[PDB]
Amino acid sequence: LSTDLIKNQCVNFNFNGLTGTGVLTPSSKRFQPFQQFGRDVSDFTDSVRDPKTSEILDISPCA
Amino acid sequence: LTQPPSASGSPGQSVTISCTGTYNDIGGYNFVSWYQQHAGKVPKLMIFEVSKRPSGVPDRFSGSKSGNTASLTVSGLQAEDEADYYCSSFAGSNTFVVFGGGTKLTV
Amino acid sequence: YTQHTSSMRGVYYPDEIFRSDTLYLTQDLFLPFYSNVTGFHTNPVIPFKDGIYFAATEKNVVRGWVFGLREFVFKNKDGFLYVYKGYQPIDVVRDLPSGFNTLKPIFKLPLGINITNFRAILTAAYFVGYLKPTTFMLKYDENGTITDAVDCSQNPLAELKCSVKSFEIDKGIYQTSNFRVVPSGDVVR
Amino acid sequence: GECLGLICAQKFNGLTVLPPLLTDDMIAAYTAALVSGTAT
Amino acid sequence: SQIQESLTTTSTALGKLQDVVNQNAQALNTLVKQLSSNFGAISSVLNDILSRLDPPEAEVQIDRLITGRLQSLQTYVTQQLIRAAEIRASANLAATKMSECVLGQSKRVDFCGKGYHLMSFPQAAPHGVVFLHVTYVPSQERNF
Amino acid sequence: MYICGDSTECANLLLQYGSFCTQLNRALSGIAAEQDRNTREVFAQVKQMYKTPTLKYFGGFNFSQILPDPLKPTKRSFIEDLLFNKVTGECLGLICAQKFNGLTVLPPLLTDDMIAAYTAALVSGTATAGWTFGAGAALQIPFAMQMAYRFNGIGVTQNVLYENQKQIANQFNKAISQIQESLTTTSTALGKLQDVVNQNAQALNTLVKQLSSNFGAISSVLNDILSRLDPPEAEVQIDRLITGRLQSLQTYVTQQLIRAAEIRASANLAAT
Amino acid sequence: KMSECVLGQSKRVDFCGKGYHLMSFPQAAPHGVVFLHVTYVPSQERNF
Amino acid sequence: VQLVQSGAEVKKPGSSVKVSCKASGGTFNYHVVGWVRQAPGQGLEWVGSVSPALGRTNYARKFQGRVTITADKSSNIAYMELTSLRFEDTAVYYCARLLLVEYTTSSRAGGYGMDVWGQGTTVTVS
Amino acid sequence: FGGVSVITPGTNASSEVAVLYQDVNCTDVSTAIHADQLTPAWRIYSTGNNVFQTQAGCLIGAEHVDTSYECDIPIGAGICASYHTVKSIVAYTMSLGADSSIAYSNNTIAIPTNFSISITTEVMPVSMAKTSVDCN
Ligand SMILES: *[C@@H]1O[C@H](CO)[C@@H](O[C@@H]2O[C@H](CO)[C@@H](O[C@@H]3O[C@H](CO)[C@@H](O)[C@H](O)[C@@H]3O)[C@H](O)[C@H]2NC(C)=O)[C@H](O)[C@H]1NC(C)=O
Ligand SMILES: *[C@@H]1O[C@H](CO)[C@@H](O[C@@H]2O[C@H](CO)[C@@H](O)[C@H](O)[C@H]2NC(C)=O)[C@H](O)[C@H]1NC(C)=O
Ligand SMILES: *[C@@H]1O[C@H](CO)[C@@H](O)[C@H](O)[C@H]1NC(C)=O
Ligand SMILES: *[C@@H]1O[C@H](CO)[C@@H](O)[C@H](O)[C@H]1NC(C)=O
Ligand SMILES: *[C@@H]1O[C@H](CO)[C@@H](O)[C@H](O)[C@H]1NC(C)=O
Ligand SMILES: *[C@@H]1O[C@H](CO)[C@@H](O)[C@H](O)[C@H]1NC(C)=O
Ligand SMILES: *[C@@H]1O[C@H](CO)[C@@H](O)[C@H](O)[C@H]1NC(C)=O
Ligand SMILES: *[C@@H]1O[C@H](CO)[C@@H](O)[C@H](O)[C@H]1NC(C)=O
């Protein structure tokens, strides 16, 4: 099952099993074809690759 | 990277030149090359890998590495070998290539 | 069964995670820098233990694998056989050329196989190395590509670079490790 | 997470940094006053 | 002019202020990184524990993470309190120097610089104060 | 080594608690390094080491017990030898010994007879240059004349010193002898230094003795837990000991950090 | 402060109060001491 | 393959010179092009390099803010621009092909020695 | 057993290092290295046969010299190390200060005939970051 992407607002999300609450925004990160997630220097998801469109989205915390 | 200022021997003699590195440069990486330079000439590669010789070089030229020390051996030294010898090595990616000073060999 | 040295070969991406502009320190099974690689010419059983490195120059002699320059890393970890691949357009007959090639993941197979045995399938040269649970510092560029690496077990300089997570170290004395002397024997009374 | 500039950013872990009350160019006003008082 | 030139090219000159940047960066980095530890739990992620286990078991795994995280906050807070006390001692000394070196003239040996003190200037710096201490140093002695 | 011995089962379980050991190691290395700053700030106020004068009797003022003796085998003054006899794994001598518990003591950078060189330089500078020592180049001054200066700095004119120089010198010399005698026979005189010997001895003794506690475990010995229980159960007992041992290291480190701060305050005052 | 403000006269600026220190008095308080610091403050300046 | 250099150049004590090297009878391909500042009567030192295949560079620390090394694989010519050229920079300035070949940022093979050298571009600075 | 420290002059000067095996007899650690009895083995490491016993442990790779200089990298007891010609890493007993002979006389005084105004600096860490943590 799936839903539409909801962007630039606080969203409860699930990307291929990666879950959390945050704000999904368009991103410039140059992911490799085999990379699904991006991480910050500290070990937090910084970004994800969308499972159906392969676009890259940054994840900000929900205020 | 450190080299002696000179080396010498009789024609027909086995004469060596040593180079000392670190855990980069010579040691750390197996990328130590040697050059032969006569005054007024372009340095000629004599040794490509630590022990591997390139084409166009006679078999009197050989070498090896032990610990952090590299060694060039000229076995059966000829008058035509009165040249400086330089060693260089992969310095790691920030410096990429490092050279020692020349060692002048006299026959 | 001849011998070759692995000159910074066998580095691969440990995971599916994008990191950039950073040095990532991690312990995993990696081909140690300058480990000994067995050379082969032509089908013997070559035991698989704690991960195996394989490469071949062929000509196209290696056309299959049995588990029970084209290069690969095969490791058995947490129920999966992971396979990494890469390829250098360099023409070499009987040696691995010195070089670095980060390998990319191809497969993650949920195979309940106690792999202890490995054999290549040879139709009508190749190399085998072994992985060890060493620690590496992997250098990621701005596009998430590992372009370089430090083997933390090679020498005290490499160890210090890993300890301070840098390729540049300032002046001083730094504690990097701890040593222990190990027993020469067994006394039972 | 320090709201510098402005760009008020947050991290998932609840670790933030509060701004100082007396800012750098307010501190500089006191140092200028102290030097000016010393000089005259 | 010599001070300006030395500050321009010499590193470590302000190492005392750099140290409080680095000490706090490390305290926060070790704190945030403890979130990745399991502390005996199956996994560090609360969402994984809850997805994976029914509540009668999930609660055990969560308590393992709660204990570990309370402990890392306590070690963080304690070292910040000790460190803050050290900073306060420096702030009090700096305040003393401001009063005696800048707003007066010192008669205390080696306080407000080496040599005989004449006057000082309180220049600001990130996380601190740098004093320029102007002193008189006798020289060229003769034997009488 | 403190928490786990030669057990790899313990060593691996310990990694699940995160980087506690690297913070504990930095905290202790941090203060151990600080301890070498404390003696530099206090004693190394000498830019030039002054040679001990061959003359110990200056204007009638006797410094023989303040300065090192040129014939005696030691590098210390007589008073220092007395002070050193009242207060009291480290590789001393040499014999480099170890204990099973990973508790060691590092040597200081500035050793006792190096410290004694600074004290000798400070006294020698005081005796021959006086206060000029702390402000530019040291300037020689006759000792009696620096005393006149010092008397005139307290409102008493210099006339008092020159007219009563014999009595002043005799009171000085007698006062020194009284100090030597009091240090020779009176205990507790150096209690402030004895206290840091005892406080650290206690901190280490309580730390090492926590290794004998079970903390809810069947037994304190990791080898017994592993011999006794299969891994699915042995790990539980080991975690009970790991938690207890991490906690005792944390209480040790915390009290050393607080105590070190108190020492630094004393070092700063001494330097002042 | 007891030693330098009460039993002496201070020459340390802003130590023992603002202004030129003359003398001080150590009044007791719960959990502490309160000093009454008597100082001389110059005033009514004229331009010469 | 023979690397061919410019030469016989004389420059001012505060100037900018661009030295060119062409790969004659072949191409640079994946080879790294290195530059060496051998001074008259002296030993030789690394200046830096460019890898035409990637456009990636390396500089010796001494020249990090002084020398720009580039290449254009479409003309198959390598270049070195020495700016703020000083008297102390007089050198034969050899360029050479390194054995190391770079295919991508994460894949390279061969050693770091240099087989094909140009004749040198002596740059004399007054 | 003991700690291992790596001593470096700084990579801006040299990548050359010396290794200190702490709190150990140098004869025994050297034997264990040659006997392949140490756990954290370094695969291409060589001692270089320059082993110096100090109170802090076995220092390997630093040369011992009989000269003295200001302390740079402290090791322990009076031993410090730095990067010097004999450059290489060297170990030495540190210097305490300049050697100065001050004359003492009962009728002679030195009096400055000139002076120099000097300006020096002091640096103090007045404040730290105002962190805040959301415990929950
Ligand atoms: C300056 O002070 C020193 C230290 O007090 C004086 O030296 C001391 O002189 C006394 C008297 O001669 C010595 O006592 C005697 O020792 C002999 C040892 O054989 C013993 O047989 C006698 O019965 C008596 O106890 C004392 O040991 C000596 N102390 C030291 C450390 O040497 C010195 O005389 C004073 N100088 C001047 C000019 O006043
Ligand atoms: C101050 O009092 C001291 C005694 O406390 C006097 O010094 C002693 O004087 C007697 C003679 O009356 C001598 O026999 C002693 O040897 C002296 N002793 C010392 C210095 O220990 C001193 O003269 C008095 N001074 C003044 C100015 O009255
Ligand atoms: C090759 O390396 C393995 C370790 O990976 C070692 O056990 C084996 O003895 C080596 N064989 C050689 C040098 O022939
Ligand atoms: C990342 O890819 C872009 C092309 O999309 C390229 O211009 C850039 O140089 C690459 N960055 C790195 C570090 O390779
Ligand atoms: C808040 O969000 C708005 C967009 O809605 C943006 O323009 C602004 O810069 C942000 N920051 C602040 C401090 O207002
Ligand atoms: C004169 O003063 C100098 C110190 O500047 C000192 O070294 C020298 O010995 C003195 N001369 C005499 C005769 O004492
Ligand atoms: C080290 O062991 C030897 C015996 O092999 C002994 O003679 C020596 O005193 C010991 N200690 C030191 C510091 O060398
Ligand atoms: C006289 O003194 C006052 C300060 O009380 C000052 O403000 C005023 O400018 C001075 N007058 C002149 C002429 O400078």
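In order, the residues displayed for chain I correspond to 578-663, 672-721 in Swiss-Prot numbering, which applies throughout.
Header lists the method as electron microscopy, 3.2 Å.
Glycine too: its Cβ is placed from the backbone N, Cα and C atoms.
For reference, Swiss-Prot has these:
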type    : residues    : note
VARIANT : I:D605 to N : In strain: Isolate Shanghai QXC1
VARIANT : I:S607 to P : In strain: Isolate SZ3
VARIANT : I:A609 to L : In strain: Isolate GD03
VARIANT : I:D613 to E : In strain: Isolate GD03
VARIANT : I:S701 to L : In strain: Isolate SZ3
Fewest Cβ neighbours within 10 Å, where candidates are the variant positions I:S607, I:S701: I:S701
In the chain carrying I:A609 (variant position), residues 6 or more apart in sequence that have Cβ under 8 angstroms from it: I:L615
Candidate with sparsest Cβ neighbourhood (10 Å radius) among I:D605, I:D613, the listed variant positions: I:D613
Short-range variant positions relative to chain G, from I:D605, I:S607, I:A609, I:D613, I:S701, with Cβ separation under 8 Å: none
Inter-residue Cα distance where the pair is I:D613 (variant position) and I:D605 (variant position), in Å: 12
Length of the line joining the Cα atoms of I:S701 (variant position) and I:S607 (variant position), in Å: 55
Variant positions, contacting chain C; criterion Cβ under 8 Å; candidates I:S607, I:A609, I:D613, I:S701: I:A609
Secondary structure at I:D613 (variant position), reduced by DSSP to three states: coil
Euclidean distance between Cα atoms of I:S607 (variant position) and I:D613 (variant position), Å: 10
Against chain E, in sequence order - variant positions I:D605, I:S607, I:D613, I:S701 with Cβ under 8 Å: I:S701
Secondary structure of I:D605 (variant position) (DSSP, helix/strand/coil): helix
